[PDB]
Amino acid sequence: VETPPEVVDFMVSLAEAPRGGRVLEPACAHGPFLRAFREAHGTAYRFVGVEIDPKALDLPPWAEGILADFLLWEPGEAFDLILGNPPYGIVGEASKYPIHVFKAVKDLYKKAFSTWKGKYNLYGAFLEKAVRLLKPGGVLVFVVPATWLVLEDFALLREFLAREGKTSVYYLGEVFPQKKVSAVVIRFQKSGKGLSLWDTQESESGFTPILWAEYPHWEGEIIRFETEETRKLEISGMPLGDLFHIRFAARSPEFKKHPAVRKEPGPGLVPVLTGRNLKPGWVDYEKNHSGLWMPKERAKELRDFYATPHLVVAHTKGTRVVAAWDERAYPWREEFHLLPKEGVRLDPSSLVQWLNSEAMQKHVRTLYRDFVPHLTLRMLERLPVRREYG
DNA sequence: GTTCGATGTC
DNA sequence: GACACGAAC
Ligand SMILES: NCCSC[C@H]1O[C@@H](n2cnc3c(N)ncnc32)[C@H](O)[C@@H]1O
C-alpha cells in the first residue's frame, strides 16, 4: 500500500514543526512523508522513521531509522511533528483477521493502550501511541479509515483525542485505488480543545479543505456531516431508540451448534434468513443464503423475540435504511430486530414506509456518507420518527 | 449479547 | 460499485 501523491501533499500542507524540531514517520518503509516534508520545508529538522520490517526500512542518510514495533517503542524524547499512514487492520486469527501477532504481543498492546476496545485496530493504536509521543503543542497528521468517526470500538479513542488536544478531521473518502476503505486525514495538535470537521475537493495541489462545521466543546461524540436539514429532522422527531429495544440476530455459530439446525432443506424446515432475504418493505422467505435450515417454531430457542412478528432493519446494505415487518417470524442469522418498549403502540406498515422513504435514505447518506459499510446501532437508534406521547 | 472489515464477489 | 460471518470481547 502506497499513499497517493495528492494525499501526501495535502497532509504535508497541514503539517508544522519548529526549525530544529523532531519530525517522525511511523511505519515508514522508505519514508515518503519524511521526504515530502523535507522537500517542502527544507533540511533544518531532525527526521526519524520507525519500521518493523528491516527489509522495508529504506531512509536517506539525513534521517534516523529505527527498527522496531512502533507500538512498543519508547524513545528518549518526544516529537514536534508526527506524520504518516499507519497500517490498518484488526489483530486476530488468520482465518478471519489480517494482522497476525503472538498472543504476548497483543497483551502488551492492551496494556499500553487505554483506548483499546473490542477487537480494535492497529490504526487506533497508532493514533494513541503517536499522541502519547507528542510534545505539548506538537502536531500529528495521519491518513486513516473514516470508521473511528462513528464506531463504538473507537469511543475511547474519540474521548481521548477530545481531552488531549484539538482535532481537525478532513474527509477524503475512497482515495486508495482498488481499496474500498473510506479515508479521513486527522490533524491533531496537543493543545487547546475542540473539533473542526472539513470536507475536501480534489485540486491541483492535491485537495482543498472546505470547512463544514465546528464543535468547540467536543467530548468524543460520534462525528457526522450534519446539515440544516438533518438537524431540523432530528429536532422535529424523536429517536427511534426511545421506542424500541434494538437487538441483533443470533450469530452463525449459535445456529451451527443448535440440534435442530440442518445444512439441507427438508420437511418442516425453513431457511435461516440473512440480510439477502431482507428487502425494503418485504422479506424473501424462499431463497436460502445461509446454508442453514431449521424448524421455524424452534427459532425462539436462539432468541425469544424470534417467536413473534417484529420489525427487522438491515445492517449490511451500506448507508441505507432498509426495513421490513417479518410477518412470519422466521429464524434470522443477521440484521437488527426491533422490539417495542413498554407502552409503545406501533403501526408497523406506516413505520416501515417511513424508514424506507427517500427522505430517510438522504438523511443517513448525508450524516454518515460512506465511513462504514453498514447502518450501525448508533445510527439506527438516532433515526428520527414521530414524537410519541409520554 | 454484538461487533467489525487497506473485508469479497463479480 | 451494488450488495453483501465468525473470532473477538
Ligand atoms: N506507511 C505505509 C503503510 S503501513 C505499512 C508499513 O508499516 C510497517 N509496519 C507494520 N506494522 C508496524 C509496526 N507495528 N511498527 C512499525 N512499522 C510497522 C510495515 O512493515 C510496512 O512497511
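Chain A is numbered as in Swiss-Prot; the shown residues are, in order, 21-410.
Cβ from N, Cα, C; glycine included.
A simple way to gauge crowding: the CB of A:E45 (S-adenosyl-L-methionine binding site) has 27 other CB atoms within 10 angstroms, across all the protein chains here. Under the DSSP three-state reduction, A:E45 (S-adenosyl-L-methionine binding site) is assigned to strand. Annotation source Swiss-Prot lists S-adenosyl-L-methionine binding site at A:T23, A:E45, A:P46, A:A47, A:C48, A:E71, A:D89, A:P107.
According to Swiss-Prot, the mutagenesis experiment A:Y108 to F or W carries the following note: Essentially wild-type activity. All chains included, 21 other C-beta atoms sit within 10 angstroms of the C-beta of A:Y108 (mutagenesis position).
What Swiss-Prot says about the mutagenesis result for A:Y108 to A or G is this: Drastically reduces enzymatic activity; KM for both DNA and s-adenosylmethionine is not significantly changed.
One mutagenesis experiment named in Swiss-Prot is A:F196 to W, and its note says Essentially wild-type activity. According to its DSSP assignment, A:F196 (mutagenesis position) is coil.
Under a cutoff of 8 A between CB atoms, and with a sequence separation of 6+ in the same chain, the neighbours of A:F196 (mutagenesis position) are A:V21, A:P24, A:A203. The annotation that Swiss-Prot gives for the mutagenesis experiment A:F196 to A reads: Drastically reduces enzymatic activity; KM for both DNA and s-adenosylmethionine is not significantly changed.
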Neighbour count check, CB within 10 A, over binding-site residues A:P46, A:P107; minimum at A:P107
Hits among A:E45, A:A47, A:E71, A:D89, A:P107, A:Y108, i.e. recorded positions with CB under 6 Å from ligand 1, come out as A:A47, A:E71, A:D89, A:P107
Where among the binding-site residues A:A47, A:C48 do you find the Cβ with the fewest other Cβ atoms within 10 Å? A:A47
Would you count the other CB atoms within 10 A of the CB of A:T23 (S-adenosyl-L-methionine binding site), including those on all shown protein chains? 17
